[PDB]
Amino acid sequence: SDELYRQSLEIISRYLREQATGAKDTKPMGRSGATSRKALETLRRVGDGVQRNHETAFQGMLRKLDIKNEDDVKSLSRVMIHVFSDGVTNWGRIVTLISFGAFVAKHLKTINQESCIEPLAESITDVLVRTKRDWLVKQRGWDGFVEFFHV
Ligand SMILES: O=C(O)c1ccc2c(c1)N(CC1CCC1)C[C@@]1(CCc3cc(Cl)ccc31)CO2
């Protein structure tokens, strides 16, 4: 089975949902749980900071996307490919991809479209893993993510 994909989706899904609801999911993690738990803590620390440091730009892009429904949510894939995939890859940019995804998740809750949060997480994971697998594998995947941001 595609383990990198499965793990990425669990991490991204949990962060997005936690960010939108303000509550942690206490379900145990799936495979590679230890690493996934550390990746989630890393994301809470660096992801939350990113949304604040670039809050104005984040509010500007959200406005531009003018999300009101599911079709609008489905159009986000093309934008992520255009902006994230078409550029030099580094951990900072992957954190921005996921951090803005969480910013959108919060927005989805505000307009009562929470059911779109998991599909959004799946869209983000598709872009990340399916367009940057070689890079991720070379940087040791999520174990590398955790080491890179280690305090
Ligand atoms: O400049 C960078 O290094 C950078 C790196 C990655 C990025 C972006 C910028 N994005 C644009 C910025 C401007 C304020 C957010 C967000 C985006 C594009 C739409 C989108 C929709 C969703 Cl659901 C998630 C992530 C993204 C693609 O991920």
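Residue positions begin at 1 at the first shown residue.
This deposition comes from X-ray crystallography, 1.6 Å.
The backbone N, Cα and C atoms fix where each Cβ goes, and this holds for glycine too.
In Swiss-Prot, the entry for mutagenesis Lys24 to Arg (Swiss-Prot position 194) states: Reduced ubiquitination. The structure shown retains the original residue. Residues within less than 8 Å, Cβ to Cβ, of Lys24 (mutagenesis position) and separated from it by at least 6 positions along the same chain comprise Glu18.
For the mutagenesis experiment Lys27 to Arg (Swiss-Prot position 197), the note given by Swiss-Prot reads: Reduced ubiquitination. The Cβ of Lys27 (mutagenesis position) has no same-chain neighbour under 8 Å that is 6 or more residues away in sequence.
For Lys38 (mutagenesis position), the same-chain residues 6+ apart in sequence whose C-beta sits under 8 angstroms from its C-beta are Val146. As a published mutagenesis entry, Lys38 to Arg (Swiss-Prot position 208) appears in Swiss-Prot alongside the note: No effect on ubiquitination.
Record note (Swiss-Prot) on the mutagenesis of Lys64 to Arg (Swiss-Prot position 234): No effect on ubiquitination. DSSP classifies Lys64 (mutagenesis position) as helix under the three-state reduction.
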